[PDB]
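See below for the structure under consideration.
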Amino acid sequence: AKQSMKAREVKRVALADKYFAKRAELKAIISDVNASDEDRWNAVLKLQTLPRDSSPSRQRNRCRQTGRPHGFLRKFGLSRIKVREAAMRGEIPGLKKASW
Amino acid sequence: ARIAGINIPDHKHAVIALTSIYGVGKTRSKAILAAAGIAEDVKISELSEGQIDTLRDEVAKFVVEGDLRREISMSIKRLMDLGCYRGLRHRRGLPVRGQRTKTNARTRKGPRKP
Amino acid sequence: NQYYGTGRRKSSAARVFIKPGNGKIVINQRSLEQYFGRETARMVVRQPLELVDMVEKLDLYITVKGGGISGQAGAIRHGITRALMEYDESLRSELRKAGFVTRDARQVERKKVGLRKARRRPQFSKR
Amino acid sequence: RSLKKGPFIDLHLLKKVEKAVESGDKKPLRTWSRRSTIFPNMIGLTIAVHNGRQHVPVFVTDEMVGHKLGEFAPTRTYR
Amino acid sequence: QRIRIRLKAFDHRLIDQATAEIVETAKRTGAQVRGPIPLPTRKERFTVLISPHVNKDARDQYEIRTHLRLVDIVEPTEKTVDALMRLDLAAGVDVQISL
Amino acid sequence: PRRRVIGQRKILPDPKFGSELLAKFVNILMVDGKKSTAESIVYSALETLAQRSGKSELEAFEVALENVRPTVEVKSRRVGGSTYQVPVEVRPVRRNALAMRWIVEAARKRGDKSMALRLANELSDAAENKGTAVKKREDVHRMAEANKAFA
RNA sequence: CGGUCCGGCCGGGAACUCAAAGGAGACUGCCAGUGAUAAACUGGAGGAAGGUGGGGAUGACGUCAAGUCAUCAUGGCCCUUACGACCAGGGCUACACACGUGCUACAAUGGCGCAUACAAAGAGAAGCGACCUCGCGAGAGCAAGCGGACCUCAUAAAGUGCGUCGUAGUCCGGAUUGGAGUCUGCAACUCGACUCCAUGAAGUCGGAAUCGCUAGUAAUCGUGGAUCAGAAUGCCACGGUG
């Protein structure tokens, strides 16, 4: 995709590692827990005040090369197009064409 | 014999026949015929007149017929008059629960016009 | 003495021991009648004991994994008939002619990219 | 529906409403919070909720409480 | 003690050189070796669309086979732990070692 | 097919009777690969048959079947516009297939309760020859004799 | 073979299934006949398999200025206080209509209720999540195990047996709408899925026309996966019956 849209998926990873991965993983338990406090949550109102792109929900996967949003494959971190280009040169190990 | 709703079921089985009330399905049924202590296979003819007036009291717990028809109609009217989304969909005859209208809303729109 | 056969059909794989002496059919520690609740599946495990003789002549203890009913049946059929040819030998002539010796090669055809199943194409439209 | 551990509102709406209840009723609030459950303490006010271009005046009745704010600004024109 | 070695690797000729080293290396330095028993073989499968834009029935089905081998050693000498630790194999083999 | 002249598959005989011709009848009656429940229906409606037409269970079938079996059919054939129904003398094997198939399309059409009723009553009426499966065989023997000209 | 809490569970066994490496096997090789003594063909034997045994992968020179500058690359043209860049809300989900591809139906070869059997192939650490406890249910609480032939997802369903419904727009059908919930998620109004109670449309096998299939095929029955916080009637794969 664009250079802007690849820059946006560094910005959204930068946050969600810093914040939610520690600090919102506290507050999602304080908003959960029924057998401790049912009045001084405060935390639901505090979860908004965190920057919005701290949520991992907001992260799309791109193909770590061309930046393409659709056609992703998690094992390889790549679009279906670049998987195949790389497969056939022999750059993905053990991967061959199948038949059965 | 007629039930606490101003209705008259048939000579089927009983759990089925109580479904014939507006406001009673198959779950309420089996729920009623139980508390009253009737077997559910048993018919309406082959049921004594103490065993029918126990049912009249049981179905008087639940909101049924012109209690219910009103209760629905009044709830729909809150939406229509208040002018929320769901009101605006009720009053145009379009589907309310987010279904597509480009094709297929044919229950909710009626047979079709050129 | 224990006379052995393997047999297979579809995903089923039966293993079949033949003892001398009597009528009796075991199959995953159940009666033949308990295990197969369909008449069609019964008179294919017995089939080979008809061309070759049994009323009360050999017991058989068998076990079977995988497939479903009529798969498991056919594996056992073939499993017996391997084990008969272990024991007697010169029954092959008669068994071959009914063709219970032929391991049945038919697997399910795989499903194929483009198609709804193995061969079922989607509905074509010219225009 | 938001399960019964929470109902939801934006802080920037909550605190702007606490003001114009406490101080006294006024020219209407301009929110973009369409996603925010109308509470009991909002009744009487005019809130002007964003439909996607125009903010649209909504006089908050008693009967509205529980519904979301976005339900009273429609987004799409139609005839 | 039981130590057991799960070898796994994408190439089936590369793995059973690395096995046959380890079965030799243990027997020579005084031990009773078990296996090398073949476990089953995770074959993954990826279908992919093959054109850059459209043509949904044009596809290319790839696989990765992962071969897997297990070698139990029942009698360790003090040499036999260090003889196998010091060993170095090809790059495409992954060794493990439980205790 | 053009080149590909071919053999054909050994069906198993029927487990109760040993009747190879009756196995073909459960196949013809089977739907959705449920041979189980075809056999239930057939074995039933031969009990209901053979009881009510003086016994023999193989041969209450084979009297009802012998009645619907055809002997000629048409075979439409273009010459240069108008289309000539030619009578043609039907094979030994295809006699049964057509018979069996017509019995069942007749049985599947009636308005009795079970299928094992419906079948039993269109094997009753075959053997005392009325009902739709022989009204089919008669309106095929019309077409062969009406177009006897053309052979 | 011994012993048993009747469980391959525990001594043990290395036979059998299975696992995945290495080999053998099928070549018109052998027999007869047909044929220009040819190539081959028709039949037979033995064989697990017989005449390319079944399935895939493998797509000649070229054809349509076919498709894709929005995966990527790229010649030229163009914009450069905007056609670039950041944000919140909306939209891509609109609905008088027309077409395509699917799913569910219209029912006794069936529907509902109670018991009961037989698969394969997969996935799993910001993950799969047992047991036990709470909830009508979706789920919740607690918490072993498992980077996994070990543990979890995970009870296959058609089937079978026993009961019941009686040809009725019905105990067929589930659309739609009301009420109340559950979960994921900063957030389910626009616009998620799933549960419970209620509601119970059309539909009684479809005009002209038209599609798929030659065998483990069609038909029918469930199972898994990728994408994915959540969102499969689609897609890719797996076995059952047949």
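In order, the residues displayed for chain F correspond to 2-152 in Swiss-Prot numbering, which applies throughout.
Per the header of the entry, the method used was electron microscopy, 3.0 Å.
Each residue, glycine too, has its Cβ placed from N, Cα and C.
Here the residue is the original one, while Swiss-Prot reports the published mutagenesis F:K36 to A or E with the comment Defective in ribosome assembly. Looking at Swiss-Prot, you'll find the mutagenesis F:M116 to G noted as follows: Significantly decreases affinity for its own mRNA.
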Between F:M116 (mutagenesis position) and F:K36 (mutagenesis position): CA-CA distance (Å): 15
Neighbourhood of F:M116 (mutagenesis position) by C-beta distance under 8 A, where only residues 6 or more apart in the same chain count: F:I42, F:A46, F:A108, F:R109
Mapped DSSP class for F:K36 (mutagenesis position), helix or strand or coil: helix
Cβ neighbours of F:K36 (mutagenesis position) where a neighbour is any other Cβ within 10 Å: 17
